There are 4 protein chains.
Amino acid sequence: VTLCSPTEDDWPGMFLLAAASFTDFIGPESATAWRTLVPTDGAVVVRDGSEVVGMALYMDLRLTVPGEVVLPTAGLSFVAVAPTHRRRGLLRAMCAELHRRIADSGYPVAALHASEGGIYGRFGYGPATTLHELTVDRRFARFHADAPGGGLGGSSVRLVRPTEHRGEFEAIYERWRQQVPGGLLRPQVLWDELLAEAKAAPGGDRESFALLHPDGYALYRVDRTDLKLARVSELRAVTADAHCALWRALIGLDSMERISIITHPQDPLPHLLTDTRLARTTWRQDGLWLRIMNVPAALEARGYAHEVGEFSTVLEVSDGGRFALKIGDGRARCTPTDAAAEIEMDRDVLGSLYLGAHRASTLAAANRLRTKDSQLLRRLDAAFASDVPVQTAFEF
Amino acid sequence: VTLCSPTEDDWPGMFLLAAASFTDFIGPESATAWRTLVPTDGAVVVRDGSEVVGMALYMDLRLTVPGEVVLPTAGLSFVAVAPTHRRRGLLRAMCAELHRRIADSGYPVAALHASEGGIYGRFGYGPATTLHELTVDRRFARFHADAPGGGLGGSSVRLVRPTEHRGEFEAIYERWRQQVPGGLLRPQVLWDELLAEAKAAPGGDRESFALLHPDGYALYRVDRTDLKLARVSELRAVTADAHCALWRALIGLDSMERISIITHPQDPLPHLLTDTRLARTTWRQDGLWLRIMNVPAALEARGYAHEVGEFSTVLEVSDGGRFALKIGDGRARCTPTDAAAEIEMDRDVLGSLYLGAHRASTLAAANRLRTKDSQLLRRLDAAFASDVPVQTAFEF
Amino acid sequence: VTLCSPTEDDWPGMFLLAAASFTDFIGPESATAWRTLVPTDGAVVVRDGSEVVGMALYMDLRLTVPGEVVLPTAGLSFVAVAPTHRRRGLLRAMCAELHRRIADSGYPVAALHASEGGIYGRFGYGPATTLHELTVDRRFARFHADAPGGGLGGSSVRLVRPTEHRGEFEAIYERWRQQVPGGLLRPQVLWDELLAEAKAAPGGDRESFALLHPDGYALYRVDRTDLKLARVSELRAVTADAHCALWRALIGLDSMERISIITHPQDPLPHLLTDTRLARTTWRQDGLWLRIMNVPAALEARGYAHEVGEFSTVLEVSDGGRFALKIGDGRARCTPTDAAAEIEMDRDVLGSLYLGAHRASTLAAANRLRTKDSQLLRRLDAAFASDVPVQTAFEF
Amino acid sequence: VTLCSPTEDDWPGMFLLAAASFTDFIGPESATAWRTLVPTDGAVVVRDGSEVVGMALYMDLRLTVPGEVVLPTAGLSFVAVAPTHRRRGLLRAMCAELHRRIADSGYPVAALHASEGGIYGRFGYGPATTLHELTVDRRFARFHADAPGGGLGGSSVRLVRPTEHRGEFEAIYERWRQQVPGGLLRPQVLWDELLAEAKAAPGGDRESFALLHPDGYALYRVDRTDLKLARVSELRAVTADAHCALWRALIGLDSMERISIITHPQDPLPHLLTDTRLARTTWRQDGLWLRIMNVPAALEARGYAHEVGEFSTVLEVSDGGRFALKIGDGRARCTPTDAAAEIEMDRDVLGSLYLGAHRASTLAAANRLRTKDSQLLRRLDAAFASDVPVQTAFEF
Ligand SMILES: Clc1cccc(COc2ccccc2CNCc2ccncc2)c1
Ligand SMILES: Clc1cccc(COc2ccccc2CNCc2ccncc2)c1
Ligand SMILES: Clc1cccc(COc2ccccc2CNCc2ccncc2)c1
Ligand SMILES: Clc1cccc(COc2ccccc2CNCc2ccncc2)c1
């Protein structure tokens, strides 16, 4: 059992383990586009001896955090242990090696999407965004008198074929991802993949359509089996007017009974309707997970709420150092100290706080973060909150 | 079609309309206890001529708002229009008369639980609390190393018969309802009802059990049909230690596959487990709805977040006046003005902001509240937030 | 194995066989009311030797046929063979003895409700009415501009407790049953039973309500398990105005998603709505079955359509005689002949034609009735049609 | 927003709107065959300005009505409004323009298949045929002793591959459609389409088989997911013997539990079995809708029942003229009059009467057609009835 960077000869073994590990992995073409995002030395394999029994890699990503700050982010992905090689510490060894490489390379944060909720906490990843599925019974849906874009005259939204408006989607998405925490830069090869998945598949997905506004788009397709359900795969709106105009058009899908979308907890959709209850939360799950690799670089990088007055404390991350933390004027200074800790928490908890998806007070009530100062808790809650609600870009 | 306060002779007509309108209403005994909370002049009926074709009333309640302030609250309930008398403006006439009486009597707020989401907005009620059902697959559930009460030695929790510990439940609930926004004073007659519903019913509900801690209780019963589901009807914990100790005991129900509870979005339960995903959000809905009857009395009554610096603005409520609003040191002054409005919103929107369940920024993005100042929005969001997460007491 | 009229000593054996044969049969009280309708010599039992292994009886009924003619009708009921005594010819022997008694007593027709569709054809019973379940999604239901009773001002319909308006229900039903083919006289003891079943049952049915109009009523109750379904157990309307007014009130059950009723194929409900498709046919089955005991007495008794000109033919019923049949001026003369048959059919087929539920042309296309004259078929179809659509009264 | 006949340049916009509007529309090939049935000037489009936001067209059809009379029929189809352009009166404007063209061109009737039941009534279309799904549990099914084709010796039915017997199917269908009201001439291009859909589809429908008799055929295929269900897509029988022989063969599909077919309410199948209840009505819906374009041309064209004696009345169609209507000897004369109306009804109601699927008495009881003469109602019911039961040909 060796742990090595893979050679070109290892990749067929890795595509076999992939196919057996992930139902979405069709074959080598499934990996081509993503693989252009893996740097030299971004991948590890474990061999028996030899055949591939374990793999893991990271991609070079750009993640938007509160204050519209973009961090270089190591996106862990393609993580698999062969079913023959369970309980042999292979995931732990692979994560320790990648984390060493990611830290040495200078990434301040790593990120991933978890197959299960019980695995990545112990490696310092905290769930940092929240997926919220809304299902609308569009047969009852009526827009509130207050809702934008109710006026008579032309619609600002067009029904279009996705493959014919690639440039407009790219430009809108680029504007979205720079202004929203959770945003990820989407490279050309991932737009190539997305537009390929928009075609009908022989005995697979139905053809995708787009609704296009100058300041937003929605991609949606009818469900393969439930012919009265339209699933929105992605809606990116840069203005409230674009968000409301796109939902007016989706609620105009008169063939459908239901429209579903995977959105975020602060989606204003329910408030656009005379009956807020028509936007039913049908599913909720962790989205992006974060591991803070360098505590001071990450805490100094993001912006903080201007509404909380200057305060200083001492934060200890369980295996991640102790820091004098001063937050004022929406910025934070985070320097080494041996002064007594006022706040303690494991690394994973800091990742859960980092984009504003989880309140310090909520984590404190579970004893995940400990302090004897309730004023300090209120100040942390306020300071770490994000003005712009955190959203989930695309899984990887 | 007259609208009158009912006489004793009207009540059999009201119990018939009740039985036909609400599946929970068994018969007159269903109304006895609640009826002691209805003041003289708390009820209206509509007669055809004569038979009862419409009814509505309010109860005298005490509602806890942020800052641990308790307001006298008119609880609208027993609202019904006969199926013979739809679309005749009976609900509008009944709500206008009760609102006139409630305002004249000096209540600063009215509240209700809505049968449907599309009815009460137009009468100025905004959804103000959020019901969040968590279902735990307790067969996988393991407590995080950080979770309180993991130590060896005696449990602080006892399994008890509800009817034998009425005093302990009453005292714990009284402590809970005074410290949590959404809390409602529960009168002796409603404890009489609750303890009656805890017995097994011939072909009805199964017997309720209690888990009792010095600082919390849970009432739960196995589902009538799904024998592997335990439903927690109520869990009131005054400390984090009590909340964690009660969940350790519920996850010790080794007969069950699943434990469900109707809780609030900030329930720390998921954070107590090594897999946060095991606490699945299975249902979400509006809970308590609020109508602000007197804008200045309500805005001056509640406490505001100390973390936002003093600010002044001008708020217009659509049919509810314009006010100079100054918020500083966690308190607000709200005085008449004819100065230009900086913020506008319908009355229902203010009720949705009032307990901190909905952010001003979220309502602004749906255009439910309008301002040209994004700094003012961030300040309102921060100021109206509740330190202690808003919860739902008991429906009425 | 003897076949005898039962003595008082046989009835406990008959109630045991009943309880084991019919899930609705609770115990002896289940039989009390119906048993007052059984004449002396109306019942047969088969004994092993001795215990009761088979039973059957008939009740004295009054059945309305086209032309508003009321026939004395033998209603076969309480028919059971012990599961120990299958395939021993017990049903055949019991039906032969009762049919001999029914014919000797002078009944022109027998009738029953069949537990299965494959049993009673061979004993000469034809399905003569059609049960049609309509389920309305009342959340979409809007009345057509043409529909009666759309005017502003008082409703003609009242929501009432069934037990307090027994006289009004009795009088309306009596008017209904005399004007509709399929109508059955309902004796006081069956009104006693119906009003007993209207109360809530401990772990059983929910409480029944009534909608009362001068010229119609509906009895309905919410489903025991599906709390958004109201089931109409009976709607009797003597005028179109009463039918429409009652449906306006049922569609005013704003708590419900769906209203279901077991009605007849010509129920005008769908035509009252702007969307006829909202009245979904969810179930169809044979209702009342008829055996013509005396062909000429039955054919001369009922009225025929005035729109067909006088015609004469020769009808042979397979074991029931050959007759010269002359139909003109809505009346028929049916006399013995040995002239060549122009029409042949088994006895069961004549019962299926008798109330107008099945067309002669439809039965001819299945070769159930044979003739070489297509003009004669059109004439029979027209003549046997019922002006007033055939309905099903109450099962027995 | 212009309304125009489309140019060749408009058709890609129309195929996009089609794909987004109809789940069956795969792509341009989906329209090729049907499009040969659209005359010059048969189509309208609405453009924003420009892109296609609305479309509608009619095909040249031949519809069989009672008396075996074949009318030129405008078949409305491909009707779609973009989800961006709801509630802008586009459907009303498109239907007004096509109806003007259809009337000017000399069509006496228009027809369509409705996506929803609430749309086409207000444009004068009445549901005129009834789809009735029968599901047979063929494991219990036994043919009545009376049923044709029970004799020993060769079967008259052959199991064949549809594509190898196109000529026999074409000839049988042509005989069927000329003798049955509802029949439609099926052009060669629609036989090309039907025989293409009979092949297995990669992850789609299973291969279709045919049962072939000299005087009838059935096309059936096993369900894609329920492998014990055979769905009959089409059964056309010109004689009762062919209908019974084909059902004997379908009930010989010993692999299947259930056979389903979409047939008409008068299908004699149930009567062929010893248990009529085995032919369960599992679904009922409106089929073909009719708009009478020229009241007198349509009323004079169809044949009437010979069994009703000569009568005269005055019929007013709400926006369609008043006529002296004389019906005798199976023919009708319908001439202009200003004499007082004896019968009134909206245009849609006349379309519902026209093929005999709905009785005048049933529509009168919903007040859809008004008269003060009950004798006149019985005469209309009898006269408009169809000797040969109305069936549905193929949807378009
Ligand atoms: Cl060389 C390489 C690096 C990173 C990712 C991949 C592709 O990995 C997958 C492809 C299809 C299905 C599943 C996976 C693995 N699960 C994460 C994922 C999900 C969706 N899309 C992309 C990645 C290949
Ligand atoms: Cl005189 C009176 C005043 C206020 C309330 C009531 C009781 O009203 C009900 C009782 C049982 C079922 C349903 C209702 C009405 N829906 C609100 C509600 C729900 C649960 N518990 C209490 C009230 C009687
Ligand atoms: Cl002595 C006697 C004569 C006739 C009928 C009966 C009662 O028979 C039943 C009672 C309850 C359930 C089932 C049956 C038998 N199936 C027919 C039926 C159904 C509903 N209601 C009345 C009769 C007793
Ligand atoms: Cl240019 C043209 C004129 C008329 C019809 C059509 C084809 O229209 C469709 C094709 C496939 C699916 C759905 C539709 C539209 N719904 C009616 C329909 C249903 C089934 N078969 C034919 C028509 C194209």
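Just so it is clear, chain D uses Swiss-Prot numbers, and the residues here are 3-51, 56-402, in order.
Per deposition record, X-ray crystallography, 2.0 Å.
Backbone N, Cα and C define each Cβ position, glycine as well.
Summarising the annotation, Swiss-Prot assigns active site, proton donor to D:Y126. Neighbours of D:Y126 (mutagenesis position), defined as other CB atoms within 10 A of its CB across all chains, total 26.
Applying an 8 A CB threshold to same-chain residues 6+ apart, the list for D:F402 (active site, proton acceptor) reads D:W36, D:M65, D:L67, D:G81, D:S83, D:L118, D:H119, D:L190. Taken from Swiss-Prot, the feature active site, proton acceptor covers D:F402.
Under the heading acetyl-CoA binding site, Swiss-Prot lists D:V85, D:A86, D:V87, D:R93, D:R94, D:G95, D:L96, D:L97, D:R98, D:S121, D:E122, citing experimental evidence as support. Secondary structure at D:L96 (acetyl-CoA binding site), as computed by DSSP, is helix.
Record note (Swiss-Prot) on the mutagenesis of D:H119 to A: Decreases catalytic activity on AG substrates, leads to a change in the number of acetylated sites. The number of other CB atoms found within 10 A of the CB of D:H119 (mutagenesis position), across every protein chain shown, is 18.
According to Swiss-Prot, the mutagenesis experiment D:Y126 to A carries this note: Abolishes catalytic activity on AG substrates. Abolishes catalytic activity on HupB. DSSP assigns D:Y126 (mutagenesis position) to a helix in the three-state reduction.
Annotation of the mutagenesis experiment D:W197 to A in Swiss-Prot: Abolishes catalytic activity on AG substrates. For the recorded site, D:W197 (mutagenesis position), the DSSP three-state label reads helix. Counting Cβ atoms from all protein chains shown, D:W197 (mutagenesis position) has 16 others lying within 10 Å of its own Cβ.
The Cβ of D:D292 (mutagenesis position) has D:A120, D:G123, D:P133, D:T135, D:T136, D:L137 as same-chain neighbours under 8 Å, each 6 or more residues away in sequence. Per Swiss-Prot, mutagenesis D:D292 to A is noted as: Nearly abolishes catalytic activity on AG substrates.
DSSP assigns D:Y310 (mutagenesis position) to coil in the three-state reduction, placing it in neither a helix nor a strand. All chains included, 23 other C-beta atoms sit within 10 angstroms of the C-beta of D:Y310 (mutagenesis position). According to Swiss-Prot, the experimentally introduced change D:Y310 to A is described as follows: Nearly abolishes catalytic activity on AG substrates.
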- Task: Among the recorded positions D:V87, D:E122, D:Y310, say which ones reach under 8 Å of chain C by Cβ distance, listed as they appear in sequence.
- Result: D:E122
- Sequence-distant neighbours of D:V87 (acetyl-CoA binding site) in its chain (C-beta under 8 A, six or more apart): D:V48, D:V59, D:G60, D:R94, D:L96, D:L97
- Cα of D:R98 (acetyl-CoA binding site) to Cα of D:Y126 (mutagenesis position), in Å and rounded, measures 10
- Note on the structure: Checking the binding-site residues D:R94, D:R98 for other Cβ atoms within 10 Å of each Cβ, the smallest tally belongs to D:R98
- Message: Among all protein chains shown, how many Cβ atoms are found within 10 Å of the Cβ of D:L96 (acetyl-CoA binding site), not counting that one?
- Response: 20
- Item | Cα distance (Å, whole number) from D:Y310 (mutagenesis position) to D:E122 (acetyl-CoA binding site) | 31
- Task: Can you tell me how spread out the acetyl-CoA site is, meaning the largest CA to CA distance among D:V85, D:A86, D:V87, D:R93, D:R94, D:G95, D:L96, D:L97, D:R98, D:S121, D:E122, in Å?
- Result: 19
- Query: Taking only the recorded positions D:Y126, D:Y310, D:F402, which have a CB closer than 6 angstroms to any atom that belongs to ligand 4?
  - Reply: D:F402
- Near D:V85 (acetyl-CoA binding site), how many other Cβ atoms are within 10 Å of its Cβ? 22
- Task: Look up D:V87 (acetyl-CoA binding site) in the DSSP assignment and report helix, strand or coil.
- Result: strand
- Query: How many Å lie between the Cα of D:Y126 (mutagenesis position) and the Cα of D:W197 (mutagenesis position)?
  - Reply: 29
- When you measure from the Cβ of D:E122 (acetyl-CoA binding site), how many other Cβ atoms are you left with inside 10 Å? 11
- Query: At the level of the C-alpha atoms, what whole-angstrom distance separates D:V85 (acetyl-CoA binding site) and D:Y310 (mutagenesis position)?
  - Reply: 33
